[PDB]
Amino acid sequence: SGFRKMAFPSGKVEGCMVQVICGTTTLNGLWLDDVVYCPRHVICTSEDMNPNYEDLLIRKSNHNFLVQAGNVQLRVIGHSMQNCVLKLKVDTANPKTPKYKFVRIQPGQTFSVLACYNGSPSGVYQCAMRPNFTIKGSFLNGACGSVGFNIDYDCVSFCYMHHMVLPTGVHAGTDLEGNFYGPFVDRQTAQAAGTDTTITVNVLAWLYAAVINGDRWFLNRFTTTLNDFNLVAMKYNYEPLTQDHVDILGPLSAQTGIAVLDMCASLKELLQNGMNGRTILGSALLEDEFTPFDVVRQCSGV
Amino acid sequence: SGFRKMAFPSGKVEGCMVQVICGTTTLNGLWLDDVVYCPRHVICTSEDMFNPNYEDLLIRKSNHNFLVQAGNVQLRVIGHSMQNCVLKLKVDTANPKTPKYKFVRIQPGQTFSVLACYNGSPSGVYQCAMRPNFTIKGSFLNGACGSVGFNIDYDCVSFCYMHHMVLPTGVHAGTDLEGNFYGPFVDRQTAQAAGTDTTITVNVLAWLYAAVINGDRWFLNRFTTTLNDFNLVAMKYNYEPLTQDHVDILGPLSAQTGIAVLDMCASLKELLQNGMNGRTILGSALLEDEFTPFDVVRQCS
Ligand SMILES: *C(=N)[C@H](C[C@@H]1CCNC1=O)NC(=O)[C@@H]1[C@@H]2[C@H](CN1C(=O)[C@@H](NC(=O)C(F)(F)F)C(C)(C)C)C2(C)C
Ligand SMILES: *C(=N)[C@H](C[C@@H]1CCNC1=O)NC(=O)[C@@H]1[C@@H]2[C@H](CN1C(=O)[C@@H](NC(=O)C(F)(F)F)C(C)(C)C)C2(C)C
Ligand SMILES: [Br-]
Ligand SMILES: [Br-]
Ligand SMILES: [Br-]
């Protein structure tokens, strides 16, 4: 009953967040086993932009880094730069390290963000990797080091670490190996995201969520082909729908008795006519940050 | 940068969630120190749907009818009492991860984070508002009862909600942690209806301030108005009346934007009487009312 933008429980990640201080710069780190992962621009100041990280790191020693888990100080015994993240080796292993893995998500996938400041968790919310490799998050100054994650069984899959905000108000970051999502660099210079698109497979998953919860006015008796659908979808800046996407919506087709191409034809008419002052799941816009798997998980058993 | 529906970190509450089994019925409980709190209808079955005599059913139940499971460790019940619609199960083991907490009764218009759980395992977290009709617009499946809503005020977890039922319109109802329902609802399967809901005016205003802080300012005009004149219009659109308390609580956001509260009221009045001009505010084509002034301040610090 009901459908909400839902984040994963953040407990397993809260126990890994620490404060990383280097000189006057403070951000968050991720403490897993005896390593703290954090954005490399912690070694910079307003002075340090060409943010030539190589030089800045060379002049640093281990005592220049203060890692704080709450009030307990963790001693740094090593420091290394892997792409855009800094790996600080510490003498103490995190006793709350969950079973984890580092994954690189694809555009269209969703994840939970634990927004932190000064190593202290502030809030949790759900995001999606946009097609242009940005995310529409909520981050303030000092938020860098906050991570995005999924919980798969008992395993925390870390997929995002926050680095910067672009002039359009969207956010950009890396995986836990320091590799940015999208064509961005961790330097304050003129950078742009690129035209974003609507995640079509997710809109369809959300329309299936609407049917499961009673909203079914947008359903029509028409059907269509994938190519005919994609021809219309291109015009409205929608991502093209693939046969993989059709198969992943199968569970929702099974739960509703509505064929995917029948839902595609219902989506086609909504795009060309609008909602006529009506709402879908209490929204006057089409929502695209629910994957089919999110919908299946949330509507399980209805 | 950006504005999202943001829940509190749920870690402190995840460590209090347990499974309560009574016969064939399984739901969630809240384990604080040596007491487990759960909805009393865990002692019922489909048979008891007609005249559910909880007093009777509970006395007919003993301690061995309750199986409490914290992960794999079973907690033995050594006492049980019924406070209104919640059951207090005395257990032999105290939760070593019990946070500093208090039980509070929230007011309509206030928000809280919900930790949705099933079989004692936390599944997801999201933010909710206590609607003016004392329902909440949540997402719960079978077995979700016992899930709790909470706020974190400094170092204290303030528990304010325990989930009990879904109403025919798809909205949800529950009690505070003292067993007293929010709204005119009872914990039995009988004909119940929520009642006409209204829009939380002070929250819409706080959300308009959040949009201005984040760059959205097309709805800003040079107009202003009075409290009474605004309320005369808002009443027509099924908006809750704005009080001077609400005007004072929007003060922090007026300070952050330099926009007087009554000027933002005049912007909302125009939005109500003219529409949103096919435009969006913070990515919404409707006015949002589930962000309190505190939620915005905390997120936009
Ligand atoms: C991490 N602590 C912050 C997070 C930012 C601050 C405001 N909200 C956020 O999401 N990240 C930064 O300050 C990074 C950091 C230097 C500059 N920077 C930026 O986000 C800047 N933006 C850009 O350079 C742009 F637009 F190109 F993306 C800033 C102008 C400060 C907003 C580094 C190393 C990239
Ligand atoms: C707790 N585990 C469930 C949660 C429900 C199930 C589906 N989604 C939810 O939020 N609560 C219940 O099953 C409660 C429980 C008996 C009946 N009930 C209901 O929610 C029923 N609704 C009503 O009686 C109504 F409409 F009046 F609110 C039901 C018909 C099963 C949906 C008790 C003791 C209230
Ligand atoms: Br939502
Ligand atoms: Br404008
Ligand atoms: Br007046």
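Residue numbering for chain B follows Swiss-Prot, covering 3264-3564 in order.
Every residue gets a Cβ built from N, Cα and C, even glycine.
In Swiss-Prot this protein carries:
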type: ACT_SITE; residues: B:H3304; note: active site, for 3CL-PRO activity
type: VARIANT; residues: B:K3353 to R; note: In strain: Beta/B.1.351
type: VARIANT; residues: B:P3395 to H; note: In strain: Omicron/BA.1, Omicron/BA.2, Omicron/BA.2.12.1, Omicron/BA.2.75, Omicron/BA.4, Omicron/BA.5, Omicron/BQ.1.1, Omicron/XBB.1.5, Omicron/EG.5.1
type: ACT_SITE; residues: B:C3408; note: active site, nucleophile
type: VARIANT; residues: B:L3468 to V; note: In strain: Zeta/P.2
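On the structure: features taken from Swiss-Prot.
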residue	record	DSSP (3 states)
B:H3304	active site, for 3CL-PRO activity	helix
B:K3353	variant position	strand
B:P3395	variant position	coil
B:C3408	active site, nucleophile	coil
B:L3468	variant position	helix
Distance-selected recorded positions near ligand 2 (C-beta under 6 Å), from B:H3304, B:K3353, B:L3468:
B:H3304
Measuring Cα to Cα, how many angstrom lie between B:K3353 (variant position) and B:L3468 (variant position)?
45
The residue listed as 'active site, nucleophile' sits from B:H3304 (active site, for 3CL-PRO activity) (Cα to Cα, rounded, in Å) at a distance of 9
To the nearest whole angstrom, what is the C-alpha distance linking B:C3408 (active site, nucleophile) and B:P3395 (variant position)?
22
Fewest C-beta neighbours within 10 angstroms among the recorded positions B:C3408, B:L3468 belongs to B:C3408
Mind telling me which of the recorded positions B:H3304, B:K3353 has the densest Cβ neighbourhood, counting other Cβ atoms within 10 Å?
B:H3304
Give me the non-local Cβ neighbours of B:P3395 (variant position): same chain, 6+ apart in sequence, Cβ-Cβ under 8 Å, ordered along the sequence.
B:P3371, B:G3372, B:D3460, B:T3461, B:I3463, B:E3503
